[PDB]
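Enquirer: This structure is in C-alpha coordinates; I'll ask about it shortly.
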Amino acid sequence: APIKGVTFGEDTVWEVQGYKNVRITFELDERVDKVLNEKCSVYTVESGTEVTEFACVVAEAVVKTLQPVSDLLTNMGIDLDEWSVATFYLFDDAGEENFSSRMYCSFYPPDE
(Lines of atoms letter the chains of each structure in order from A and count residues from 1; the text may use other names and numbers.)
(Lines give C-alpha, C1' and ligand atoms only; values in the text may rest on other atoms or scores of the structure.)
Protein backbone atom coordinates (compact mmCIF):
# COMPACT_ATOMS: atom_id res chain seq x y z
CA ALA A 1 0.00 0.00 0.00
CA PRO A 2 2.41 2.68 -1.28
CA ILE A 3 0.31 5.63 -0.14
CA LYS A 4 1.49 9.25 -0.14
CA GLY A 5 2.79 10.98 2.97
CA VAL A 6 -0.37 11.43 5.02
CA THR A 7 -3.28 9.70 3.29
CA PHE A 8 -5.53 6.66 3.69
CA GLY A 9 -8.96 5.53 2.52
CA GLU A 10 -9.58 8.51 0.25
CA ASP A 11 -11.23 6.66 -2.64
CA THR A 12 -9.23 3.67 -3.84
CA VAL A 13 -5.76 2.24 -4.50
CA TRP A 14 -3.72 2.49 -7.70
CA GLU A 15 -5.55 5.78 -8.27
CA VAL A 16 -4.65 8.13 -5.42
CA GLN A 17 -1.56 6.43 -4.00
CA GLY A 18 0.21 7.56 -7.16
CA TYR A 19 2.19 4.34 -7.52
CA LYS A 20 2.15 0.85 -9.04
CA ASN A 21 3.80 -2.57 -8.93
CA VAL A 22 5.95 -4.20 -11.61
CA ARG A 23 8.13 -7.31 -11.75
CA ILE A 24 10.95 -8.53 -14.00
CA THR A 25 11.38 -12.07 -15.31
CA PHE A 26 12.91 -12.41 -18.78
CA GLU A 27 16.60 -13.29 -18.96
CA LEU A 28 19.90 -11.93 -17.63
CA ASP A 29 22.14 -14.63 -16.15
CA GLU A 30 22.28 -18.42 -15.82
CA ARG A 31 23.52 -19.00 -12.27
CA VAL A 32 22.50 -15.76 -10.55
CA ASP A 33 19.25 -15.41 -12.49
CA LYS A 34 16.99 -15.97 -9.47
CA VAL A 35 19.13 -13.44 -7.59
CA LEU A 36 17.52 -10.68 -9.65
CA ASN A 37 14.18 -12.39 -10.28
CA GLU A 38 13.41 -13.99 -6.91
CA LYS A 39 15.72 -12.18 -4.49
CA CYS A 40 14.10 -8.88 -5.45
CA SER A 41 12.52 -8.32 -8.87
CA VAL A 42 9.55 -6.29 -7.62
CA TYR A 43 9.61 -2.50 -7.94
CA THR A 44 7.23 0.43 -7.52
CA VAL A 45 6.29 2.79 -10.36
CA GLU A 46 5.23 6.36 -9.63
CA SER A 47 2.40 8.10 -11.49
CA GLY A 48 4.40 10.20 -13.92
CA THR A 49 7.42 8.17 -15.00
CA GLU A 50 9.08 6.90 -18.18
CA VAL A 51 10.01 3.36 -19.23
CA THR A 52 13.61 4.57 -19.22
CA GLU A 53 13.47 5.92 -15.67
CA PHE A 54 13.02 2.39 -14.34
CA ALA A 55 16.15 1.33 -16.24
CA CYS A 56 18.14 3.34 -13.70
CA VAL A 57 16.20 2.32 -10.59
CA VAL A 58 15.70 -1.35 -11.43
CA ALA A 59 19.16 -2.11 -12.80
CA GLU A 60 20.66 -0.41 -9.75
CA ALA A 61 19.62 -2.94 -7.11
CA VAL A 62 20.39 -5.65 -9.66
CA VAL A 63 24.03 -4.69 -9.14
CA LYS A 64 24.45 -4.72 -5.36
CA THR A 65 22.08 -7.69 -5.37
CA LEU A 66 24.39 -9.61 -7.70
CA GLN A 67 27.81 -8.85 -6.20
CA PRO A 68 28.51 -12.17 -4.44
CA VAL A 69 31.57 -13.12 -6.48
CA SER A 70 32.10 -10.84 -9.48
CA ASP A 71 35.54 -12.43 -9.74
CA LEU A 72 33.74 -15.36 -11.36
CA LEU A 73 31.34 -13.44 -13.60
CA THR A 74 34.23 -11.53 -15.17
CA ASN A 75 35.89 -14.90 -15.75
CA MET A 76 32.81 -16.29 -17.49
CA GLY A 77 32.12 -13.16 -19.52
CA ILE A 78 29.51 -11.45 -17.36
CA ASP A 79 30.70 -8.00 -16.28
CA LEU A 80 29.27 -6.46 -13.11
CA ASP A 81 30.75 -3.01 -13.69
CA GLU A 82 28.98 -2.85 -17.05
CA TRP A 83 25.58 -3.61 -15.53
CA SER A 84 25.67 -0.22 -13.80
CA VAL A 85 26.64 1.43 -17.09
CA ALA A 86 24.48 -0.65 -19.43
CA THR A 87 21.14 -0.20 -21.20
CA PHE A 88 17.99 -1.75 -19.73
CA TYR A 89 15.17 -1.96 -22.26
CA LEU A 90 11.98 -2.83 -20.38
CA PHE A 91 9.67 -4.76 -22.70
CA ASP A 92 6.11 -6.01 -22.24
CA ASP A 93 4.13 -9.16 -23.04
CA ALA A 94 3.42 -7.76 -26.50
CA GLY A 95 6.96 -6.77 -27.42
CA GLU A 96 6.83 -3.05 -26.68
CA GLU A 97 8.30 -0.64 -24.13
CA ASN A 98 5.59 -0.81 -21.46
CA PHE A 99 5.64 -0.82 -17.66
CA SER A 100 2.70 -3.08 -16.82
CA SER A 101 2.34 -5.45 -13.87
CA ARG A 102 5.12 -7.46 -15.52
CA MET A 103 7.87 -6.11 -17.77
CA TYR A 104 10.68 -8.11 -19.38
CA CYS A 105 14.31 -6.98 -19.26
CA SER A 106 15.88 -7.07 -22.72
CA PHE A 107 19.42 -5.89 -23.47
CA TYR A 108 18.77 -5.28 -27.17
CA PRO A 109 17.06 -2.06 -28.34
CA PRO A 110 13.36 -1.75 -29.30
CA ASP A 111 13.93 -0.95 -32.97
CA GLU A 112 15.36 2.56 -33.23
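Chain A is numbered as in Swiss-Prot; the shown residues are, in order, 819-930.
Looks like solution NMR, at least that's what the header says.
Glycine too: its Cβ is placed from the backbone N, Cα and C atoms.
Straight out of Swiss-Prot:
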DOMAIN    822-930  domain 'Ubiquitin-like 1'
VARIANT   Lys852 to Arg  In strain: Isolate SZ16
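Distances, neighbours, how buried they are, the whole picture for these features please.
Expert: According to DSSP, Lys852 (variant position) is assigned to coil rather than to any helix or strand.
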Enquirer: By DSSP, how many residues in the domain 'Ubiquitin-like 1' (822-930) are helix, how many strand, and how many coil?
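Expert: Residue counts for the domain 'Ubiquitin-like 1' (822-930) by secondary structure: 22 helix, 13 strand, 74 coil.
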Enquirer: For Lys852 (variant position), what is the tally of other C-beta atoms lying within 10 angstroms of its C-beta?
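Expert: Its Cβ shell of radius 10 Å holds 11 other Cβ atoms.
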